[PDB]
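Single-structure report; data block below.
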Number of protein chains: 4
Amino acid sequence: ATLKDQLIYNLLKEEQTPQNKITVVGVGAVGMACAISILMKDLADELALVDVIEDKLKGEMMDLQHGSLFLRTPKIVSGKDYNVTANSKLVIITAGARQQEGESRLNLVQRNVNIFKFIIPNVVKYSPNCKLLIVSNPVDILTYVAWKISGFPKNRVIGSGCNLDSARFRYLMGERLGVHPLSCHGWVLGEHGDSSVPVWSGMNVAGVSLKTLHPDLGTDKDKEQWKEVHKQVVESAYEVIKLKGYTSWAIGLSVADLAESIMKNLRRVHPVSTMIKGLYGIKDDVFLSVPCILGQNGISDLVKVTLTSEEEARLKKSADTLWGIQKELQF
Amino acid sequence: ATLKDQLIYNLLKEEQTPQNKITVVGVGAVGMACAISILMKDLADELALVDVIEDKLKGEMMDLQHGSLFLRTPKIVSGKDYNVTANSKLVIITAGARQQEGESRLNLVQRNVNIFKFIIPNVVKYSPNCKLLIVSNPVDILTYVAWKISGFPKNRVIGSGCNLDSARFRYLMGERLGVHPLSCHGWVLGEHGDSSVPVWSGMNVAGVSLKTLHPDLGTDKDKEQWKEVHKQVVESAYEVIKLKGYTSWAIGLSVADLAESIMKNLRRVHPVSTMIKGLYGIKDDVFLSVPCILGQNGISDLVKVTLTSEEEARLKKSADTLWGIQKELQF
Amino acid sequence: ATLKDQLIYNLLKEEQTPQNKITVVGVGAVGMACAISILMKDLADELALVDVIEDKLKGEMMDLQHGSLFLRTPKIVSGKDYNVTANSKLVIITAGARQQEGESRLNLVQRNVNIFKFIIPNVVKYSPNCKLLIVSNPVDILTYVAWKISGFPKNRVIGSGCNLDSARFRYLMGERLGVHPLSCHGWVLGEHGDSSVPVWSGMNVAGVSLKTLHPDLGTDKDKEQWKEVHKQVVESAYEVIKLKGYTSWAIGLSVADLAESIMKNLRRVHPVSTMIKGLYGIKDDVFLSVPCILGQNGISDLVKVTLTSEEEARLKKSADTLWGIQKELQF
Amino acid sequence: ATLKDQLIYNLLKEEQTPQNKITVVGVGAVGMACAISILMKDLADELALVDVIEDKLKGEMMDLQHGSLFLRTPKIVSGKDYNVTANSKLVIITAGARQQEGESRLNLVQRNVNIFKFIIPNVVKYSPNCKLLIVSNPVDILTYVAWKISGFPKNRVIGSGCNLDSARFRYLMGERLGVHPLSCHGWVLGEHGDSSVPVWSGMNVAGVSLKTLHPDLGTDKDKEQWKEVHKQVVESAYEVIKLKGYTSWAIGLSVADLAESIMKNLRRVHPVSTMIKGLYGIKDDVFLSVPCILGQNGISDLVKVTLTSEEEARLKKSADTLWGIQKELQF
Ligand SMILES: NC(=O)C1=CN([C@@H]2O[C@H](COP(=O)(O)OP(=O)(O)OC[C@H]3O[C@@H](n4cnc5c(N)ncnc54)[C@H](O)[C@@H]3O)[C@@H](O)[C@H]2O)C=CC1
Ligand SMILES: NC(=O)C1=CN([C@@H]2O[C@H](COP(=O)(O)OP(=O)(O)OC[C@H]3O[C@@H](n4cnc5c(N)ncnc54)[C@H](O)[C@@H]3O)[C@@H](O)[C@H]2O)C=CC1
Ligand SMILES: NC(=O)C1=CN([C@@H]2O[C@H](COP(=O)(O)OP(=O)(O)OC[C@H]3O[C@@H](n4cnc5c(N)ncnc54)[C@H](O)[C@@H]3O)[C@@H](O)[C@H]2O)C=CC1
Ligand SMILES: NC(=O)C1=CN([C@@H]2O[C@H](COP(=O)(O)OP(=O)(O)OC[C@H]3O[C@@H](n4cnc5c(N)ncnc54)[C@H](O)[C@@H]3O)[C@@H](O)[C@H]2O)C=CC1
Ligand SMILES: NS(=O)(=O)c1ccc(Cc2c(-c3ccc(F)cc3)nn(-c3nc(C(=O)O)cs3)c2CC2CC2)cc1F
Ligand SMILES: NS(=O)(=O)c1ccc(Cc2c(-c3ccc(F)cc3)nn(-c3nc(C(=O)O)cs3)c2CC2CC2)cc1F
Ligand SMILES: NS(=O)(=O)c1ccc(Cc2c(-c3ccc(F)cc3)nn(-c3nc(C(=O)O)cs3)c2CC2CC2)cc1F
Ligand SMILES: NS(=O)(=O)c1ccc(Cc2c(-c3ccc(F)cc3)nn(-c3nc(C(=O)O)cs3)c2CC2CC2)cc1F
């Protein structure tokens, strides 16, 4: 018989399920950044990639496979068929349409909704017990959409939300203070992006409230213009998009961080997008970022942050906006 | 005074040199793959990025910076000016021209040589004691060019060479055997790419020579066509380029692996491109991949692999080709 | 209500089964070396400790728990009762007695057998699907004992075996060559310790057979005395026992390496102790180290090393020794 | 010539200075816990061990060396002579005596002082530019002693201090809240151990002050007895000492955490023991733990925590205690 059979005696033909499997749907720059970050943090024993562009998908898959010598994830697979995604613990959706010239925002949102209508049922068929982590924008709306289509309980449908926005905030805060972002604490809540809410009262280093040291923190009156930090959380994303065309690395790392908490059941707290009806004064079925405890069953718990009247009003405004958009969408 | 000054008492204003600094020149897909792989393996305390496209460079830099919370490399910098590269231990060149329609190979090679004529003197000015790791293709020729321009001793000028080719080989070998590539041993030497030489005699698992088990290994007569494995080492690269347009992930991981050996002085053995005159029968100043011991002073030693007459002839043919191309190039 | 309930809204009131649980039985120096190594490679989401000495057990557990901030293993538990071990994927046995005044080694072996008669049934009750990794000495005999008491198929009963011995060999080989042990290839097979067999023909760097370069490799007359390398594999262990009283760190790291391959399903090849009847000429039910493919279902495959007549005779001699001891033991 | 010379061509005949060297003085349980933690986080390219007990020292060194295959620290050395420590970036002192029958704690403190009188001059001769990290107890006093004997500026003399105490606090807080210690924020300052000060006002999750939610936090009358958390920070250490005889693992991990910040220049904030005269109302030359920014030049900056009158009084009391002990010690 063969060289293989001369070299190797096989006892065991038992099938084996993947035990720590992650799927990434959508292998654009964001999806691949998520994939490489996950691979290099050894979060999965199997990584599955899905796209509709078959050549891109296969080529990306093969490129990762060629680096297997340098990795500790023994199985990397891909396909347009969702059977490759079977038995995933965690499925990350980074699939999206490209805005065309002369296309409205609303049309693009609806094109992304329609992509989700095809993706989510297929994911659910093959991984009924998975957690869904939604990265695709508009992320708060598409997390709601994924929830409604999947039929999953709300603990298993999580939007990356303001995890990245909060990471940018801690980055910017660290630059101003000369401290590593790990030691700089501050929370951006609500909607990902423009309408995000910096919670000034929780901003601290070593448990020291910046707001109590500096009462003008977060106001227009501030000599030091600390509001500019939050403004830059928003503008820095626009800046990266202008300079290189898109963002990928930061979101990839942030998603790997959330994945770590889920896959290893860490019960760390992250600002992610969750079904917030009945809390913080919100009365409609919408997803907004608040600090959530993440582990193996998704969101098990959330932190009830004390907001100023102004902060709360901004969240309710966001919720009204999201409800309005949600009802003018089609499904 | 300021909130910073209220929060933080500064004692120490001493300047501080970077102690474990790496530079990547050329932030295309390869350069960025190298950067992310290095960042996620904590190989540097400072990463510097250089390109000629200022917007791309800045946007990439900012995108990595936004993920700082998730990293243990506290300083990421960039610029077109090489003063940002000062005091690097290791400088990785991934800078390259794009082939235009109707452009010869030779013209492209010369365009890459001319890029090196601008890069290498600038690198050397600011990091005279660095190791140079050349990734740009044609890698064997451009490693020779970097050596000649830099004036560095040959131990400090290293071409990524067949490190990636050998990684692909061990990947493919592992697929055939059902074993992790880490446990599958085999060496591809000589030129990166088409003319690479698989050394059949060193192919083993657990110290068991495949050639001794299967004497037809590497021949045309082989029922099992193990030559196809090496053919696929070549074709798989062309395949990835066809499918996704380029390769990035595998090379990025392979470069991070070489960087690990250098930065941590591991004295591991890797198939990299080194000045091979006077060895394996070669009589001209050319760079080819052989197994080299890598650490803090670059290539300190190399392994003398016993080659068949045929293997040796293929290397000498390669050396003659490289010498011929080298003399028809301009510097 | 409580501060917890004021801070935290609970979504989900669920039990939570451990997904990547490892148990260490025996928290002496070897057990705790295994524990810390596993904790610092993030191989488990839950670690369970068992001993008969309650105070030591509890104190060790608490000491690890106090380092939780610095680890990514969210649940560390301990008890005398094996219910704390329930649903382990991997159970590592490092439990044993200490040789008393006037006690033969064989008397001690029987006391260790009797320890296993208490441990193994308890482990099996609470983790019927686990892999068993036996570390306690005499390791080859006690792996057989664990197999017989457990009733487990042979893929799921693994002795740490010569993984450590082979690591020592590659260390010593690296000292002689000035190369990292990772790049120095060589296998020690058979029994852990004194009777271990160095396979000279597999010794290589970069696929270059040392035996072919140096035909006297492994002979007594060798100018360079390379047999001393294997002798030192044995004597170095006795040396550490003499100088420090025991060994712990190297075995801890070796066991973490095996655990990595199992928990991450890597299908790497390791020289571990497996039920070898019917292979390598062995005709009795014994455990000896040969190169095995390790993954999530334990030992899936064996590499068939080509041995000299003498190497094979040494394995069969070992098998006859183990069979003789196994028959004169009481169970 | 030799098999080495047949296998390997030497390019470069150079000495090689260590670039990222760490020394551990005192290879008891705490020293070796520090060593293994540092080795498994790849913080050093060379580790040097020192003790006065030669056999134990050599045996421990050899045991680590046998695990080299599984590590990425290529050089591990040991000796009684401090020439093995030359050119260390970081030197960690874990050396100490054991309390004898009829011996006061103060008598023991003086014996530990006398140990430092021998150690520190020797460390300084061979690594005049190192940072000193003092772990030996009484840690605050012995950090002062190391400072006085060394003549080093205060940025380069660091006591492990309350980094461990704060880790215990966050562990216990996490047990009460059902959240990972990483997401539970809270500071223990002042002296390591009994007299440590919990700063109630900094206790938070997600920037939410527990003190503001629960005003009785830190009072004796508290319904929920949150003072018990701090009491347990102290008692849990006594508990581990009572149950196991000593503590090692948590301190090992805490020291590796400090070492990480220094070796990688992270500028994270840690509660470590620093020369605090002129701050927090302290008027004598003593070392107490406050939140310090740690990097490659040791302590670069201090965070100025807003303390209650009572918290500040407790620090000053500690300073008066330390000053009194320091004056009645002989050197
Ligand atoms: N939540 C956050 O913080 C951020 C999220 N994003 C979002 O991530 C999304 C992806 O971003 P990029 O990679 O830059 O976009 P991209 O357009 O490069 O990639 C999208 C990918 O989705 C795939 N796709 C489209 N329809 C599909 C379907 N039915 N099934 C599977 N795949 C499908 C495309 O074929 C394409 O490869 C975008 O919506 C972007 O806004 C971007 C950065 C931050
Ligand atoms: N040795 C190996 O195993 C392999 C090496 N490669 C090589 O890596 C090179 C880079 O590959 P890609 O990122 O795909 O190409 P790319 O064209 O996307 O990026 C090249 C980058 O170099 C920059 N550049 C050009 N001139 C420069 C200058 N004077 N200074 C600084 N930067 C300059 C460009 O501006 C551009 O961002 C190519 O030559 C490619 O063949 C690709 C994969 C494997
Ligand atoms: N396979 C290999 O390469 C190596 C194996 N070893 C073996 O590891 C074993 C443990 O070594 P050490 O930690 O040095 O010895 P140790 O005597 O310090 O620790 C053994 C522990 O076993 C526990 N124990 C005894 N009976 C038990 C029971 N019924 N249930 C649970 N725990 C029980 C003891 O109470 C004790 O805490 C020994 O047999 C030693 O020879 C150590 C060196 C390397
Ligand atoms: N800062 C903190 O949070 C903690 C500090 N510790 C302290 O760590 C110290 C060491 O603890 P253990 O390992 O349990 O004690 P140990 O007594 O087992 O180890 C101490 C080692 O110091 C060595 N030694 C004594 N004199 C020396 C000299 N002149 N030169 C070099 N080495 C010398 C001994 O020979 C011995 O091997 C103790 O003072 C202990 O209290 C331990 C717990 C936590
Ligand atoms: N709360 S919500 O679901 O209704 C919602 C509405 C609108 C947006 C805007 C938006 C879109 C977006 C793309 C496509 C659409 F069809 C609609 C919105 N993408 N996107 C990106 N962010 C990043 C990054 O790196 O942070 C890169 S792109 C952003 C944020 C913008 C950079 C500040 C976000 C958002 F969550
Ligand atoms: N010994 S040498 O220096 O003279 C030399 C000559 C020719 C080539 C061909 C070549 C070029 C190349 C690009 C530009 C030029 F101007 C000339 C050659 N790139 N390149 C890539 N490799 C990869 C990858 O992932 O392996 C991606 S692209 C390849 C190899 C091809 C895929 C098999 C390589 C080589 F080393
Ligand atoms: N094939 S077998 O199962 O029948 C068998 C028989 C005898 C021994 C001898 C033995 C014992 C031993 C302890 C207790 C007994 F009751 C019997 C034997 N322990 N032990 C240790 N090794 C280490 C280390 O670090 O390598 C530390 S201790 C050794 C190996 C010796 C140092 C080289 C090993 C062995 F596998
Ligand atoms: N501020 S100071 O420098 O003056 C000072 C004085 C007294 C002590 C008490 C002390 C001693 C001690 C050992 C020997 C002496 F000679 C004096 C004191 N050790 N030690 C340990 N801690 C641990 C652990 O794991 O936390 C293990 S032992 C402790 C703390 C106690 C368990 C909570 C600490 C302290 F920092």
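Numbering, chain C: per Swiss-Prot, residues 2-332 in sequence.
Backbone N, Cα and C atoms are what each Cβ position is placed from, and that goes for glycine too.
Straight from Swiss-Prot, the features:
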ACT_SITE  C:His193  active site, proton acceptor
BINDING   C:29-57, C:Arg99, C:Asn138  NAD(+) binding site
BINDING   C:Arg106, C:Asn138, C:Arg169, C:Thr248  substrate binding site
MUTAGEN   C:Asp56 to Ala  Abolishes interaction with MP31
MUTAGEN   C:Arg99 to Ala  Abolishes interaction with MP31
MUTAGEN   C:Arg106 to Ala, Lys or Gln  Increases binding to FLCN
(message) Among the binding-site residues C:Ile37, C:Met41, C:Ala45, C:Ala49, C:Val53, which residue has the fewest other Cβ atoms within 10 Å of its own Cβ?
(response) C:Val53
(message) Which one is it: of the binding-site residues C:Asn138, C:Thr248, which Cβ has the fewest other Cβ atoms within 10 Å in this structure?
(response) C:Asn138
(request) For C:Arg169 (substrate binding site), name the DSSP secondary structure in the helix/strand/coil scheme. (result) helix
(message) Within 10 Å of C:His193 (active site, proton acceptor) (Cα to Cα), which of the binding-site residues C:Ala49, C:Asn138, C:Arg169 do you find?
(response) C:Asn138
(request) Using C-alpha positions only, work out which of the recorded positions C:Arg99, C:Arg106, C:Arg169, C:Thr248 is nearest to C:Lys57 (NAD(+) binding site). (result) C:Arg99
(request) Can you grab the distance from C:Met41 (NAD(+) binding site) over to C:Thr248 (substrate binding site)? Cα atoms, rounded to a whole Å. (result) 19
(message) Using only C-alpha positions, which one of C:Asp56, C:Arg99, C:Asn138, C:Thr248 is spatially nearest C:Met33 (NAD(+) binding site)? These are the recorded positions in the record.
(response) C:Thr248
(message) Of C:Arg99, C:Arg106, C:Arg169, which is closest to C:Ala49 (NAD(+) binding site) if I measure between C-alpha atoms? They're all recorded positions.
(response) C:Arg99
(request) Looking at substrate and its recorded binding residues C:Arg106, C:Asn138, C:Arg169, C:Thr248, figure out the farthest C-alpha pair and report it in angstrom, whole number. (result) 24
(message) Can you tell me the CA-to-CA distance separating C:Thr248 (substrate binding site) and C:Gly29 (NAD(+) binding site), as a whole number of Å?
(response) 11
(message) For a quick check of understanding: among the recorded positions C:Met33, C:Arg99, C:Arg169, which residue's Cβ has the most other Cβ atoms within 10 Å?
(response) C:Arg169
(request) Spatially speaking, which of the binding-site residues C:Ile37, C:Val53, C:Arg169 is closest to C:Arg99 (mutagenesis position)? Use C-alpha to C-alpha, please. (result) C:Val53
(request) Just give me the nearest neighbour of C:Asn138 (substrate binding site) among the recorded positions C:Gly29, C:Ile37, C:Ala45, C:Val53, C:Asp56, Cα to Cα. (result) C:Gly29
(message) If you compare CA-to-CA distances from C:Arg169 (substrate binding site) to each of the recorded positions C:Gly29, C:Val53, C:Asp56, C:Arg106, which comes out shortest?
(response) C:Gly29
(request) Check each of C:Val53, C:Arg99, C:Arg106, C:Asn138, C:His193 (the recorded positions) against chain D and write down, in sequence order, those whose C-beta lies under 8 A from a C-beta there; write 'none' if there are none. (result) none
(message) Roughly how many Å lie between the Cα atoms of C:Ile37 (NAD(+) binding site) and C:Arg106 (mutagenesis position), rounded to a whole value?
(response) 29
(message) Let me check the 10 A CB neighbour count of C:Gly29 (NAD(+) binding site). How many other CB atoms are there?
(response) 18
(message) I need the CA-to-CA distance for C:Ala45 (NAD(+) binding site) versus C:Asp56 (mutagenesis position), whole Å please.
(response) 24
